[PDB]
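Each remark here refers to the structure printed beneath this line.
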Amino acid sequence: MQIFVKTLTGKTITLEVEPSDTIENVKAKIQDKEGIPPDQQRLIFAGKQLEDXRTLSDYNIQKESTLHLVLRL
């Protein structure tokens, strides 16, 4: 799959992901591409905040889904 991550400005980035990828794995991919520590990342899907120890499948996130990246720290 691919998914879309929108910053606060609306700057879109595309991520290559797997259905069984954890939120930590997604945070780690955003760190690789944008240099933000996972610690400082808040990820939001359909107004819901995604939590570590859960998969994209757990939250029903499918191909071409859109996550909102917000800064926590």
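Please read every residue number as a count from 1 along the shown chain.
According to its header, the structure was obtained by X-ray crystallography, 2.6 Å.
For all residues, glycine too, the Cβ spot is worked out from N, Cα and C.
Note: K48 (mutagenesis position) has non-local neighbours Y59, i.e. same-chain residues 6+ apart with C-beta under 8 A of its own C-beta. The annotation that Swiss-Prot gives for the mutagenesis experiment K48 to R reads: No effect on HLTF-mediated polyubiquitination of PCNA.
Residues within less than 8 Å, Cβ to Cβ, of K63 (mutagenesis position) and separated from it by at least 6 positions along the same chain comprise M1, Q2, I3. The annotation that Swiss-Prot gives for the mutagenesis experiment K63 to R reads: Abolishes HLTF-mediated polyubiquitination of PCNA.
Recorded in Swiss-Prot as a mutagenesis result, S65 to D carries the remark: Phosphomimetic mutant that binds and activates PRKN. Over all protein chains present, the Cβ of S65 (mutagenesis position) has 16 other Cβ atoms lying within 10 Å.
Taken residue by residue with DSSP, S65 (mutagenesis position) is part of neither helix nor strand, so it is coil. Swiss-Prot lists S65 to G among its mutagenesis entries, and the accompanying note reads: Phosphomimetic mutant that can recruit PRKN to mitochondria.
One mutagenesis experiment named in Swiss-Prot is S65 to A, and its note says Prevents phosphorylation in case of mitophagy. Impaired translocation of PRKN to mitochondria.
Long-range C-beta contacts of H68 (mutagenesis position), restricted to its own chain and to partners at least six residues apart, with a cutoff below 8 Å, comprise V5, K6, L43, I44, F45. The note that Swiss-Prot attaches to the published mutagenesis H68 to G is: Loss of DTX3L-mediated polyubiquitination of histone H3 and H4.
With a 10 A radius on its CB, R72 (mutagenesis position) counts 12 other CB atoms from all the protein chains. According to its DSSP assignment, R72 (mutagenesis position) is coil. Under the heading of mutagenesis, Swiss-Prot lists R72 to G and annotates it as follows: No effect on ADP-ribosylation.
In Swiss-Prot, the entry for mutagenesis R72 to K states: No effect on ADP-ribosylation, when associated with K-74. The structure shown retains the original residue.
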Spatial separation of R72 (mutagenesis position) from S65 (mutagenesis position) - C-alpha basis, Å: 22
